[PDB]
Amino acid sequence: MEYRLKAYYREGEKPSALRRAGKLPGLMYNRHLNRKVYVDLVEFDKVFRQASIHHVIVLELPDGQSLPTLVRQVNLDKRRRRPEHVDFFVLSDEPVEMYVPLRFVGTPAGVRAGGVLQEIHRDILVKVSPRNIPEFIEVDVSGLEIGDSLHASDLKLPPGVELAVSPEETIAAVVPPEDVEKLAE
RNA sequence: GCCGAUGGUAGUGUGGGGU
RNA sequence: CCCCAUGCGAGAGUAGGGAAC
Ligand SMILES: [Mg+2]
Ligand SMILES: [Mg+2]
Ligand SMILES: [Mg+2]
Ligand SMILES: [Mg+2]
Ligand SMILES: [Mg+2]
Ligand SMILES: [Mg+2]
């Protein structure tokens with residue numbers, strides 16, 4: 001899934017003025033470029049709600065140029081729920097680190113035994129070329145027995161995608177019942 | 001658990017203005 | 001305190017680097 005968004009450059013125009021004018025200040029960069037830009041907040045909110053930091057957002061620049069990007073950061077004005085600044089990591093020719101969602105599948109054999117399944121991670125940090133960005137990484141936990149742990153090194157990675165975290169990183173585990181992470185009593 | 005921008009923000013110097 | 005103008009500018013995070021592959 002890929003998205004589009006119109007971006008415009010900026011120089012002297014003050015951030016507070018831009019925000020006031022319904023625009024969101026921000027900037028795009030990579031080992032090659034760095035340029036101050038801005039985008040309409042409503043457009044962004046609409047787009048980011050679908051792309052987040054997992055899908056490529058194509059920025060339509062004034063110079064008719066288009067840049068494939070990934071949202072790297074969104075500074076929220078403290079004391080509210082609203083973006084005050086955003087970073088766009090411009091995808092290039094080299095691989096990049098990024099967060100891919102994990103899609104857990106299957107019921108742990110240890111869960112059939114009354115065990116408790118715990119998904120420690122929701123997303124995983126992997127390294128990959130913009131060409132091979134995966135939509136999600138499926139994770140089958142049907143094998144987990146009470147007291148087991150699926151580690152990053154256990155994840156079945158797509159061709160081109162590799163771990164950007166320690167192989168020993170715990171992705172999931174199945175723990176024994178009778179309270180095993182506090183008990184609402 | 002190293003170095004580290006730019007951008008934005010907090011804070012702030014000076015001048016002016018204003019609930 | 002807020003805004004405008006003008007000069008600085010963190011902390012935390014990101015790019016990039018170091019290290020590693
Ligand atoms: Mg002071
Ligand atoms: Mg700065
Ligand atoms: Mg800093
Ligand atoms: Mg790094
Ligand atoms: Mg090797
Ligand atoms: Mg490397």
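If you're wondering, the header gives X-ray crystallography, 2.3 Å.
Positions of Cβ are set from backbone N, Cα and C atoms, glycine also.
Swiss-Prot annotations:
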- A:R10 to A: Destabilizes formation of the 5S rRNA/N-terminal bL25 complex (MUTAGEN)
- A:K14 to A: No effect on 5S rRNA/N-terminal bL25 complex formation (MUTAGEN)
- A:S16 to A: No effect on 5S rRNA/N-terminal bL25 complex formation (MUTAGEN)
- A:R19 to A: Destabilizes formation of the 5S rRNA/N-terminal bL25 complex (MUTAGEN)
- A:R20 to A: No effect on 5S rRNA/N-terminal bL25 complex formation (MUTAGEN)
- A:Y29 to F, R or S: No 5S rRNA/N-terminal bL25 complex formed (MUTAGEN)
- A:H85 to F: No 5S rRNA/N-terminal bL25 complex formed (MUTAGEN)
- A:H85 to A, N or T: Destabilizes formation of the 5S rRNA/N-terminal bL25 complex (MUTAGEN)
- A:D87 to N or S: No 5S rRNA/N-terminal bL25 complex formed (MUTAGEN)
- A:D87 to E: Strongly destabilizes formation of the 5S rRNA/N-terminal bL25 complex (MUTAGEN)
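When the Cα of A:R19 (mutagenesis position) is compared against those of the mutagenesis positions A:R10, A:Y29, A:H85, A:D87, the shortest separation belongs to A:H85. Secondary structure at A:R10 (mutagenesis position), as computed by DSSP, is coil. Geometry remark: A:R10 (mutagenesis position) versus A:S16 (mutagenesis position), CA distance 13 Å. The mutagenesis positions listed here (A:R20, A:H85, A:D87) include A:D87 as those with a Cα within 10 A of the Cα of A:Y29 (mutagenesis position). Across the structure, A:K14 (mutagenesis position) and A:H85 (mutagenesis position) are spaced 12 Å apart at their Cα atoms.
Note: the CA-CA distance between A:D87 (mutagenesis position) and A:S16 (mutagenesis position) rounds to 17 Å. For A:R20 (mutagenesis position), the number of other Cβ atoms no farther than 10 Å from its own Cβ, over all displayed protein chains, is 9. Across the structure, A:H85 (mutagenesis position) and A:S16 (mutagenesis position) place their CA atoms 11 angstrom apart.
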